[PDB]
Structures are given as structure tokens and as C-alpha cells.
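Participant: The structure under discussion is supplied below as C-alpha cells; questions concerning it will follow.
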Amino acid sequence: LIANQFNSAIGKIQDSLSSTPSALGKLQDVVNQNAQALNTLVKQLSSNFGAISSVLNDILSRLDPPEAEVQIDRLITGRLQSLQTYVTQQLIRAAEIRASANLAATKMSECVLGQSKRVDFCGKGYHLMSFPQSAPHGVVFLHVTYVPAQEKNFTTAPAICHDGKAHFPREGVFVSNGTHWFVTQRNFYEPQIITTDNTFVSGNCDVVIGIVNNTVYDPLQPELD
Amino acid sequence: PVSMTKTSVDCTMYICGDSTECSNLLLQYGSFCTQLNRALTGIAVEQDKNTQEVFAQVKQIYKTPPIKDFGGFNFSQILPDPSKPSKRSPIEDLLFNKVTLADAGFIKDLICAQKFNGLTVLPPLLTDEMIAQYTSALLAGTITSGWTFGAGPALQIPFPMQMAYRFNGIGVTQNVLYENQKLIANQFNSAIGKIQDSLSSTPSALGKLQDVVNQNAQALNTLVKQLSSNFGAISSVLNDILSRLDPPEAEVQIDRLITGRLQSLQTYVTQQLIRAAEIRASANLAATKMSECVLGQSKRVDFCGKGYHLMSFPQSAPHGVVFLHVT
Amino acid sequence: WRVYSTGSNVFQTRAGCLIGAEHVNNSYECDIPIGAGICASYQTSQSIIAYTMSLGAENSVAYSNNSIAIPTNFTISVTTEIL
Ligand SMILES: *[C@@H]1O[C@H](CO)[C@@H](O[C@@H]2O[C@H](CO)[C@@H](O)[C@H](O)[C@H]2NC(C)=O)[C@H](O)[C@H]1NC(C)=O
Ligand SMILES: *[C@@H]1O[C@H](CO)[C@@H](O[C@@H]2O[C@H](CO)[C@@H](O)[C@H](O)[C@H]2NC(C)=O)[C@H](O)[C@H]1NC(C)=O
Ligand SMILES: *[C@@H]1O[C@H](CO)[C@@H](O[C@@H]2O[C@H](CO)[C@@H](O)[C@H](O)[C@H]2NC(C)=O)[C@H](O)[C@H]1NC(C)=O
Ligand SMILES: *[C@@H]1O[C@H](CO)[C@@H](O)[C@H](O)[C@H]1NC(C)=O
Ligand SMILES: *[C@@H]1O[C@H](CO)[C@@H](O)[C@H](O)[C@H]1NC(C)=O
């Protein structure tokens, strides 16, 4: 069953990436912004900045030096300001990408090389494993997780009074079909008879509120009698 | 902190305020103003992305049942109160009244003096009435289902049995809780009440939020003051230079004023970009704490309060979030 | 331009004045963000509608002081994450 569900889920990942075109926008936007910045920088070469022309050789081929100096200084001031703007914005974007790369390194170390217990760090549900794949300028994780879904209701009680002693579950919880009482682990329904080997005794049964009266089967008494 | 104030600046009303000649001089500088509007619009989008990342963790709106037999625990100081026009908890009321918020920015002072020079404040996408609804959904899911609502379908469980599970997490055997339920109930209620009174008394508690607001206002303030500087021209008023001098000599003065005002805008935009990076780092930390302290139980030491962590409750605050860690 | 300002479907939001979009009484998930809890989308004979965005489906958990819900079956789910 788990083999079939796993293979089917990988196939749905295949088809969902093969059909939806806006999936990889987190990568794509990065590329777009970089190209956009360079584009603006190139068309800052066409601005006059107050000079006679935006072409430097037309200032050179027309004017004598004592005023060609004056126009060229204005052009230099404008173009240098454009470079400083571009470099500052590139520094800030590089800081953002470095933060994203540190997060990717943390996910690679913890989701892939081990099993994580942080909630919603390695996908939705209880985490089982992860597989990395490369992407152009980025990484793609496939998180394989466990999601429990078909629930029923039962009626519980925190303890069982048997012989003036309160019995508590070693691991799990006490549930009821409606008539009997069983011990069940907390994430999958499989009822078991309440024995001495999966409960522990603690005190008498006059302190705990909501304790229900039942019997606990001892595995030794039918062996002797 | 989670988000800051979305602000938009129009160049042409700031630099060449209501002038055609100054606009024609400004067109020779290329595309600075398209760049500035792109940067500020990017920040304004990222603020809403921060708030949506932090609070919108679940996609169903749970509701607490009207009966309140939680085994002795009393959540009345964090649950929403139906007897108020905005359905908020009283701790959220104190948090709203502590912060002296400025620059409200709804449709209609010093805010008007800022407004008349091309400075605008955009409203956030999520109002304060829907952030309270996410907060109420998170508390209802936590107190009626445990941690399972953040990992699948919500499964109900009695509250002292959930709290026994949480002692079983930190290495204390669960018979400790069931034999001391009244004591734990009294300690928990008294601790919540002391949180109420301590926040009601100390005035400097919320400085982490307040400083953020202050810094933003300060930046806007000095930007407005940079309109009053001469920069070497004969006046700081553009209409006087226009009303006195002929164009071939007034162009030289107006160019100097344009250079100074454009440098002021670039300084303001650079510092806003750096502050937005700081706030985004804080919002990512808040999202991590919401996913790991609230929706589950953490085992990282001192990540979710000092001591052995049991559970946590979120509350909203103006431009921020407040966690109560029960430990 | 004045060929839109005729309107007859003007709307007043806390973000400003919206012209050219009809207001509905439903609540959907957000498509294009406008502000103050108002989003807008393109739907039905097709038009542009503006609505109050909906946070999500309402759910009520049947809490009780002696009742638990336990799963019986499970699902293996594979999700992606791009960085
Ligand atoms: C309570 O659980 C018991 C589990 O044994 C169920 O009782 C069994 O019922 C079948 C008939 O459906 C009998 O053949 C078995 O002998 C019963 N078991 C015992 C130990 O007597 C019972 O159905 C459950 N209660 C309800 C209300 O479903
Ligand atoms: C939960 O705690 C609140 C604390 O505010 C209790 O409300 C107070 O109850 C006393 C008892 O009569 C009143 O004198 C106070 O005026 C109440 N204060 C408020 C603000 O309502 C509340 O009773 C507790 N819950 C339960 C179920 O007892
Ligand atoms: C648990 O769930 C799985 C599916 O999640 C069930 O498997 C299906 O069972 C039906 C039988 O009615 C088959 O027709 C399907 O082909 C099965 N699906 C797969 C993927 O194998 C399974 O029966 C459930 N088990 C219980 C005890 O409820
Ligand atoms: C839970 O199960 C009980 C049966 O013990 C039933 O009466 C109740 O209606 C169920 N509640 C829900 C929400 O399914
Ligand atoms: C649950 O509440 C009911 C109130 O109708 C009460 O009779 C019952 O004893 C309570 N059960 C527990 C375990 O506290």
C-alpha cells in the first residue's frame, strides 16, 4: 500500500511540474530582476545630464578643450552616479540571496541527511524523508511526509481503577468501542487488551478526576490456575 | 515586529513641485524616478508578504465551543470577547492601547503637511479585524486539538489529557499531572493574571515595536525638511526663482536645486531598503516561532522561552506579534 | 481620459474610489490585492468584480471532555519546495 501511494505521488509531482507553467517563479523572478538592472544601466548611457550631447566623441569632434572639459565633467558625474546606484542595489540583492542560500544549506543538512522534528520545516505533516534536485541557479526539495486521514471518535478516560490502584498507559491512550476498553497508540488505531505489561501503577484511585472503573487482565493468573 | 508602514513617494511632486520647466530639466537625467518608484513599490509589496507569511498558517477557521469546561484552566484573558465592537481579547486591547501609533493613512496635521508634498501612505492588505480572526483560529485549534491541526485534520482531545501529553514530552511521567491538576490550574491562571497586570503597569514594555514606528517617522520628517535647503541657489522656493529670473539664467539655479533634492531621495530610498531587510529577517524569525512553538512542541533550548517548553499562544499587536510561552 | 468615468458602478473602499468594477456580496479567496481587505478578480458575460476576501472555510471542532478522535488510515504525501 505504501509503495503504491509513494509511486503514485511521485507521478503526480511529475505531471504537476509538467503542466503548470508558473511553478518556478521564485527562481524566474531572480533572473528577471538582474537582467532588468543591467538594462537600465545600459540606457543610462543615452541621457544628456545637461551636456550638449550624450555621445562623447561628438563632444570631442566638435569642441576645443577648455569647454569640452566642462561638458565632459557633467557627463562623468552622471555616469558615475548611475554606477553607484547599480552597485548599491546589487549589494542588497546579494545579501538576500545569501540569506536564502543559508536557509537552503540548513534544509539540506537537516531534512536530507537526517530526519527532522521541527514542525512545518520540511513540508506539511510528519516528516519522513527528502530528496534534492538541482535547478538552474537553485535547488528543489521533494519532501515525503505522512498525513493521517480517516478518523473515528472514541470515549476515553485518563486512568483505570482496578483494585484501589490507578493504572496509566505506558504508551498510548485508553479508548472505548462503546462497551469495552482498549489501549491504543496515539497515531494509528489498533486496539489491544489492557494487560499489566503495557500499564504502570501509580497510587490509589481517589485522587484522579474522571477515572473509570474496569478490570486489567493479568497474564500470570490463567497460567497458574 | 512583523511589518512597517508602506510609504510611496512621487518624485515629480517632490522634486519639481508643480512646474513644467523643472519637469523638462528633470527629463535630462534619464530614469532615476522610475527606479525609485520600483524600489519603493517592491518594499510595499514585501510588507504584505511578511504579514501573510506569519499569520496565515492554517486555512480553516476553527471556533471554540460555547461550553468552557477545560478541566479547571481558564483562557478568558486570551480568548476573544464578544462584548466589544472589534472581537478582540483584553490582552490585545492593552497591546493596542499601549502603542502610540502615528501616520494612520486612511482616507480624509503634520501628516497633511507630509501629504501635500507627494508623500502617501498606503493601507495594508489585511485589516486589524482579520488578523484577530487568524489569531482566534490559532488559539481555538490549539486548545481543542493540540498539535494535530497543523499536520492534517483536526482531532479533538480533552485538554488535561493534552497537557499530560505535553509533560510526557519533556521527560516527566504523566501521573504527575493527574495527581496535581488543581495546583497546575491555579498556577496557570495566576501567571496569566500577572502577565495582564505587569503589561498594564510597565509603560516601556513594547519598545521593540515603538522604535520601529519612531524611526520611520523620523526618516520622513527629515526628508520634508530637505525641501527648505538652498543647496547654493538663491532661494529654496522654486516659484520665486521662476517668478524673478529669465529662463537662460534660472535654468542654472533650478539644476542645482534638482541635484540636491535628487540626492536626498536617493539617501532616503537606500536607508529604507536596509530597514526593510532588517524587518524581513525579523518576520522570518516570527514565522519560524509560530510554526514551531505554537503549532507543535519545541525541544530547542531557549527558543520558545526560558525553561522546558510546554505550549504557546499568539496575540496580535500593531505591526507585530506577541507570544506567551507557557513553560 | 473620460470614457470610463461615466461608470454607474462606482465603489468606495477605504483605499479610495474604484470605478469600472461591480461589487458583489460574496467572499472568495484573493486574486488581485487592492487593499483594506478588498480584492478584485475577473469572473462572471465576463466582468471585473471586487469583493471582500475570505480567510477560509469555517470549521467547528466537536470538543468534549471525554472524547478523542483517532485516525485509522494514512496518506503518503510528496510536496515540493524551491529555493
Ligand atoms: C467492543 O469491542 C468488542 C471487541 O471484542 C466487540 O465485541 C465482539 O463482538 C463480536 C460480534 O460483532 C463477537 O463475535 C465477539 O465475541 C465480541 N467480543 C467479545 C470479547 O465478546 C464489540 O462489538 C465492541 N462494541 C461495540 C459496541 O461495537
Ligand atoms: C476566568 O477568569 C476571569 C478573570 O477575569 C474570571 O472573571 C472574573 O470572575 C470574578 C468572579 O465573580 C468576578 O468578580 C470578576 O469581575 C470577573 N472578571 C472579569 C474580567 O470578568 C472568570 O470568572 C474565570 N472563569 C470562570 C469560568 O470562572
Ligand atoms: C486505507 O486507505 C487506502 C487508500 O488510501 C485504501 O486502499 C484502497 O482500497 C480500495 C478498496 O476499497 C481499493 O479499491 C483501492 O485501489 C486502494 N487504493 C490503493 C492506492 O491501493 C485502503 O483500503 C484503506 N484501508 C483501510 C483499512 O481503510
Ligand atoms: C463522535 O462519535 C460519537 C459516537 O461516540 C457521535 O455521537 C458523535 O456525533 C461524533 N461526532 C462527530 C463530530 O463525528
Ligand atoms: C465531563 O463533563 C460532564 C458534565 O456534563 C461531567 O458529568 C463529567 O464527569 C466530566 N468528565 C470528566 C472526565 O471530567
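Sequence positions for chain A are given in Swiss-Prot numbering; the residues included correspond to 922-1146, in order.
Determined by electron microscopy, 3.2 Å, according to the entry header.
The backbone N, Cα and C atoms fix where each Cβ goes, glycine too.
So Swiss-Prot lists these for the protein:
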VARIANT   A:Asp950 to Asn  In strain: Delta/B.1.617.2, Mu/B.1.621
VARIANT   A:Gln954 to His  In strain: Omicron/BA.1, Omicron/BA.2, Omicron/BA.2.12.1, Omicron/BA.2.75, Omicron/BA.4, Omicron/BA.5, Omicron/BQ.1.1, Omicron/XBB.1.5, Omicron/EG.5.1
VARIANT   A:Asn969 to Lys  In strain: Omicron/BA.1, Omicron/BA.2, Omicron/BA.2.12.1, Omicron/BA.2.75, Omicron/BA.4, Omicron/BA.5, Omicron/BQ.1.1, Omicron/XBB.1.5, Omicron/EG.5.1
VARIANT   A:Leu981 to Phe  In strain: Omicron/BA.1
VARIANT   A:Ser982 to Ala  In strain: Alpha/B.1.1.7
VARIANT   A:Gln1071 to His  In strain: Kappa/B.1.617.1
VARIANT   A:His1101 to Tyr  In strain: Theta/P.3
VARIANT   A:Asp1118 to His  In strain: Alpha/B.1.1.7
Participant: In sequence order, which same-chain residues at least six apart have a C-beta under 8 angstroms from A:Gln1071 (variant position)?
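Facilitator: Those within reach of A:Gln1071 (variant position), by Cβ under 8 Å and sequence separation of 6 or more, number none.
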Participant: Between A:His1101 (variant position) and A:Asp1118 (variant position), how many Å separate their Cα atoms?
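Facilitator: Between the Cα atoms of A:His1101 (variant position) and A:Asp1118 (variant position), the distance comes to 19 Å.
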Participant: Of these variant positions, A:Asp950, A:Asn969, A:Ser982, A:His1101, A:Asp1118, which are close to chain B by the rule of a Cβ under 8 Å away?
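Facilitator: Of A:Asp950, A:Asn969, A:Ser982, A:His1101, A:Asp1118, the entries that lie near chain B are A:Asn969.
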Participant: Taking Cβ atoms only, which of the variant positions A:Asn969, A:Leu981, A:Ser982, A:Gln1071 fall under 8 Å from chain C?
Facilitator: A:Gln1071
Participant: So among A:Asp950, A:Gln954, A:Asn969, A:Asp1118, all listed as variant positions, which is physically nearest to A:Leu981 (variant position)? Use the C-alpha atoms.
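Facilitator: Nearest in space to A:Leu981 (variant position), counting only the variant positions, is A:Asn969.
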Participant: When the Cα-Cα distance from A:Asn969 (variant position) is computed for each of the variant positions A:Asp950, A:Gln954, A:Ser982, A:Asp1118, which gives the smallest value?
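Facilitator: Among A:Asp950, A:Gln954, A:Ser982, A:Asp1118, A:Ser982.
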Participant: Near A:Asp1118 (variant position), which residues of its chain come within a Cβ-Cβ distance under 8 Å, counting only those 6 or more away in sequence?
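Facilitator: Sequence-distant Cβ neighbours: A:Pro1140.
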Participant: Where's the emptiest Cβ shell within 10 Å among the variant positions A:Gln954, A:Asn969, A:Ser982?
Facilitator: A:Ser982
Participant: When you measure from each Cβ to the nearest atom of ligand 1, which of the variant positions A:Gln954, A:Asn969, A:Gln1071, A:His1101 fall under 6 angstroms?
Facilitator: A:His1101
